[PDB]
Amino acid sequence: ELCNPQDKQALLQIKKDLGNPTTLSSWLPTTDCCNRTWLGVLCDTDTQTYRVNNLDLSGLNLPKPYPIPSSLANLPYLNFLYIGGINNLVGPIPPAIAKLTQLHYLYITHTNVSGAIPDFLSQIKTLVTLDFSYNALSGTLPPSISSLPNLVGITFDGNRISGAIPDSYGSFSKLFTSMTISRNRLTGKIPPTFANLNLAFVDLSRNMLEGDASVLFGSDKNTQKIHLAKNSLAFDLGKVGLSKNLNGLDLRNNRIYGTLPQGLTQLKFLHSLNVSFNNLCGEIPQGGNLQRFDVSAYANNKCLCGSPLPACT
């Protein structure tokens, strides 16, 4: 049998540790774990270790709450680990995951996992993406993950994370291009060190952030989406530079002031725009895609005017 004996026992232990759910009844001692019949399990054919390097646990419908099994640490060749959509998965992200030294892609999402996002993840130098969204995570954001050299993005949306965004999150490498931490409880300001990032995507919507978000803008940046809705931000929007790549700009429900920047008429790919429920004033820039957006995208500001709104005096 091709299945490695130690991977085999860890997988059967994981199964037992989750109450031997019927959703894992394909994990049979009588069949080879490497031959694609064990649901969600694959072995590394590419590097020819033939060790289990890809595990997907999804929608298992556990019969009662169980934590993330510490037997996951006994699959040391994991590169890809997805754990998601499991209502009855509870407890913290165990330091047992630190044993997965070759992880590239890690998702623990749409579960009831709780506690803080662990600071130990910074030691897993192969990490390319982290997704811990839609769980019950609390605590503050772990500052040390900014040292990860291959990390391209973090997806931490929809938890209960509190505290300020660490200044060290402006220190990610040039490969880091996507940061979403929406629907949490962050407070404070966006760190000035974020001028060092070049984000394709940034979503910090539905938090309690305050102050200036100008650092996330710039005509030298390569940014496709900027989503900052539902915070308490306040800065002069008319002063910001805009990435030519911008396709989505959502700043609704903040305390942003000044005029809309004339540079918006030059964005060829702007397809979604919402600046409602702010303190903006002045003529809406006429040109580009600006007059294609409904009135509701600009309404409820202080004194905006010009098409699609009534004429300026």
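Numbers in chain A track Swiss-Prot; the residues on display, in order, are 30-342.
Any Cβ shown, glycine's included, is placed from N, Cα and C.
Annotation of the published mutagenesis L89 to H in Swiss-Prot: No effect; the original residue is retained in the structure shown. The Cβ of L89 (mutagenesis position) lies under 8 Å from the Cβ of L47, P50, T52, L53, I115, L118, each of these being in the same chain and 6 or more residues away along the sequence. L89 (mutagenesis position) carries neither a helix nor a strand DSSP state and counts as coil.
Here Swiss-Prot describes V181 to G as a published mutagenesis experiment; the accompanying note says: No effect. Loss of activity; when associated with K-253. No effect; when associated with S-326. Other Cβ atoms within 10 Å of the Cβ of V181 (mutagenesis position), summed over all protein chains shown, number 18.
Under its mutagenesis entries, Swiss-Prot includes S207 to A with the note: No effect. The Cβ of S207 (mutagenesis position) lies under 8 Å from the Cβ of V181, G182, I183, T184, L228, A229, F230, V231, each of which sits 6+ residues away along the same chain.
Quoted from Swiss-Prot, the note attached to the mutagenesis of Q253 to K states: 70% decrease of activity. Loss of activity; when associated with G-181 or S-326. Secondary structure from DSSP puts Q253 (mutagenesis position) in coil.
The Cβ of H300 (mutagenesis position) lies under 8 Å from the Cβ of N276, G277, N318, each of these being in the same chain and 6 or more residues away along the sequence. DSSP classifies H300 (mutagenesis position) as coil under the three-state reduction. Experimental mutagenesis is annotated in Swiss-Prot for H300 to Q, with the remark: No effect.
Neighbour count (other Cβ atoms within 10 Å of the Cβ, all protein chains): 18 for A326 (mutagenesis position). Mutagenesis annotation in Swiss-Prot: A326 to S, described as No effect. No effect; when associated with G-181. Loss of activity; when associated with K-253; the structure shown retains the original residue.
Rounded to a whole number, the C-alpha distance linking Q253 (mutagenesis position) with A326 (mutagenesis position) is 19 angstrom.
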